[PDB]
Amino acid sequence: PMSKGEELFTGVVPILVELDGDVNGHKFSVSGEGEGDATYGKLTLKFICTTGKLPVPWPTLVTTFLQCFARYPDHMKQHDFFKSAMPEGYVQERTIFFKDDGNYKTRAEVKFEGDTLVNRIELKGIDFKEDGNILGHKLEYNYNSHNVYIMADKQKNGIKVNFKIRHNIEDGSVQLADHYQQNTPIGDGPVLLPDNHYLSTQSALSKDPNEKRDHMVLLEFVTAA
């Protein structure tokens, strides 16, 4: 292959997602489970809020809830930092600025625990407007397609990422979430540091009609470029 860790993703890999969140004081925890298939770049997940009802819309948390499952084509596996960081994993820090509303601050650890790919997150949301689009729940239960731009970080043998999410507001228009992401490896061994390249995402949000807990099922498709 191109990296040792890439061989960890040659099969469908089960996923565990854990988030502790806090938004304008509202505390919540989410658990998610599912599997990823990096050779297609497909991910299917079902998250449940385990503390009651999510204080913010589920689409706002999609990008916080696994980029080691991106399908890197053959002529591009030399650019796949995420798998090269494995098994030991990487920290994934992000500051999301929602246009004209508050911010999320998120810290995650993405690593193999056993045979499962685990993304363990802490999220802090501050300065949200009581009736803005987030705390007003004015977003639509859907998700656009995005292009997330990836650059190597030579000083930290990691990657600096920047992209912008489009949250379809119920009134038709778009509420921007501007993501500032930093990925830093947990282990000593070398990593693949990529030439500037894009990741293409597609995401489907739906529900599990025999689960009556606040939940989100996510069908995500990620590919390199």
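Our numbering is plain: 1 for the first residue shown, then up by one each step along the chain.
Using the three backbone atoms N, Cα and C, a Cβ is placed for every residue, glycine included.
Taken straight from Swiss-Prot:
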MUTAGEN   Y143 to C (Swiss-Prot position 145)  In mut1.9; shifts fluorescence lifetime from 3.03 to 2.74 ns
MUTAGEN   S145 to P (Swiss-Prot position 147)  Increases fluorescence at warmer temperatures such as 37 degrees Celsius
MUTAGEN   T201 to H, W or F (Swiss-Prot position 203)  Results in significantly red-shifted excitation and emission maxima
MUTAGEN   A204 to K (Swiss-Prot position 206)  Abolishes the tendency to dimerize and leads to monomeric fluorescent proteins
MUTAGEN   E220 to G (Swiss-Prot position 222)  Suppresses the 399 nm excitation peak, leaving only the longer wavelength peak at 475 nm
Cβ packing number for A204 (mutagenesis position), 10 Å threshold: 12
Mutagenesis positions: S145, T201 - member with fewest neighbouring CB atoms within 10 Å: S145
Three-state secondary structure, which DSSP defines for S145 (mutagenesis position): coil
For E220 (mutagenesis position), the three-state class that DSSP assigns: strand
Between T201 (mutagenesis position) and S145 (mutagenesis position), the C-alpha gap once rounded to whole angstrom: 5
Euclidean distance between Cα atoms of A204 (mutagenesis position) and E220 (mutagenesis position), Å: 6
Distant-in-sequence Cβ neighbours of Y143 (mutagenesis position), under 8 Å, six or more positions away: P59, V62, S203, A204, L205
